[PDB]
Amino acid sequence: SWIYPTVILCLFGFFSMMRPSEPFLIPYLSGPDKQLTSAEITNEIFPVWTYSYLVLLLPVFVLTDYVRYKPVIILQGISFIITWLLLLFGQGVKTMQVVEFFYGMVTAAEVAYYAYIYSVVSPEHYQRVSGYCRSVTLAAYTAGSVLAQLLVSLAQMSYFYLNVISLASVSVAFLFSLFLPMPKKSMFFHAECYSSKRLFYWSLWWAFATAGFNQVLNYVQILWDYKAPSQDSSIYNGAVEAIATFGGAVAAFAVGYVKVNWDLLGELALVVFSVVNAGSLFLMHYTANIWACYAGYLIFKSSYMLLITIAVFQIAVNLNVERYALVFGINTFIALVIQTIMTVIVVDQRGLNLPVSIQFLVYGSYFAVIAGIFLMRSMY
Amino acid sequence: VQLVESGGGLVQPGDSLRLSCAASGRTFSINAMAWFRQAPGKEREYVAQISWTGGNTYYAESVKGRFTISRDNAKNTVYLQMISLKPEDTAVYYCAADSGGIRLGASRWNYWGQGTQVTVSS
Ligand SMILES: Cc1ncc(C[n+]2csc(CCO)c2C)c(N)n1
């Protein structure tokens, strides 16, 4: 009884996230197709993603519950098509700002994908099923990225004939998204805890750390293109993304295998791996060798993902399934309020308008200041 | 926008040139203007760019350091200043005015100029 909704919910998850041209985005943008100056991408287009993502988060979170979780899933499917239909033919600098906004709906509606299964699957097969619908996404992204650097290198497929394949992939996602059973009970609508010492402190790092992780992911392909232009030398942005994603996936699984009490050795394991993220972000900025810059991304994603798993594990030890959403819903919002404050000052055109050359000395110093205040706070 | 180019001519090597582009007709919305170039028996080649709202520029790697592009929003014209010319720069230059708005198309540059003849020789 639990296999039909999950089989079609996993098929939708795999196809939607099997997008080959996620890595080859900025090489595609600032190329001979939609030639855009790197100053028109790092300070006018990309920042809009965090502005629209922040705005369309609470309205979508509340909407997902009132109207049962599926209608929002379809909306994410439609926004996937609109985003890649403008990314194919839409040209200009103003048309790309619209694309970023529609990618806010695509990413902000991801809450209704993971939370849907709770309302249609029996409560016993909730962690079993949740793993199935979460590992398929990682296997889809890793499989897609490997294919991107398999057609661009061995098959010679232009960067345009990856948005066509990406469009077909997401276009088939919105064919299974019409077949999920319609839930009949929501969590809050149709169905003080922060005072705990651990749930607040362990949420502060989750909110702050994930705020910088999203920013680094956004303005990273510009750094690769800056240290080695795509029109002059070969770019392995697909293999690097695939290896980094696999590195994070195995790292998160490792935390779920070792049995160590993350209470006496929890804070130390988060200061130490936060230093590694600060140390490996100066490398991406201080190193001229493009290969070293790839390794800096490889270590950062693998190291950071080893901490979001500890923080998520420590946050969720007493909360119910009915409390994760509004305890992981605030943090995913407070994390964005930090990102918008940082993007406005550091990146936005009206702010400091810092280029990408000097930006990573701030992100690399951002994670070195989330270490002193969570290590100098432990005072006796 | 009806871009008109002028200022072409044959110059001995090491002689600069200034090329203007009297953009006119719908100049309220021209969010860029990037000169191009088409050498004899070749294809159009990027040569410069200048934003209209601000002044951000982006020159081609080969031509950077001698080619200076400056907007003149008062009169709408866009000037390309070139120094240290050589007989390998003989080509024809074209403007390309990115009008603006939400559009679907094949090329970012909506409207194009006619073309000015530059013939470096001696
Ligand atoms: C059209 C568009 N697509 C994606 C992003 C954000 N983004 C780009 S790459 C990446 C991680 C994978 O490399 C993320 C989150 C954006 N701002 N605009």
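Residue numbering for chain A follows Swiss-Prot; the residues present correspond to positions 11-201, 271-459, in that order.
Placed from the backbone N, Cα and C atoms, the Cβ positions cover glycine too.
Cβ-based neighbour count (10 Å, all protein chains) for A:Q86 (mutagenesis position) stands at 24. According to its DSSP assignment, A:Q86 (mutagenesis position) is helical. A:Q86 to H appears in Swiss-Prot as a mutagenesis experiment; the accompanying note says: Significant decrease in pyridoxine transport.
Under the heading of mutagenesis, Swiss-Prot lists A:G87 to V and annotates it as follows: Significant decrease in pyridoxine transport. Its own atom aside, the Cβ of A:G87 (mutagenesis position) has 23 Cβ atoms within 10 angstroms in the protein chains shown.
In Swiss-Prot, the entry for mutagenesis A:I91 to A states: Significant decrease in pyridoxine transport. The structure shown retains the original residue. Under a cutoff of 8 A between CB atoms, and with a sequence separation of 6+ in the same chain, the neighbours of A:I91 (mutagenesis position) are A:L177, A:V180, A:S181, A:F184.
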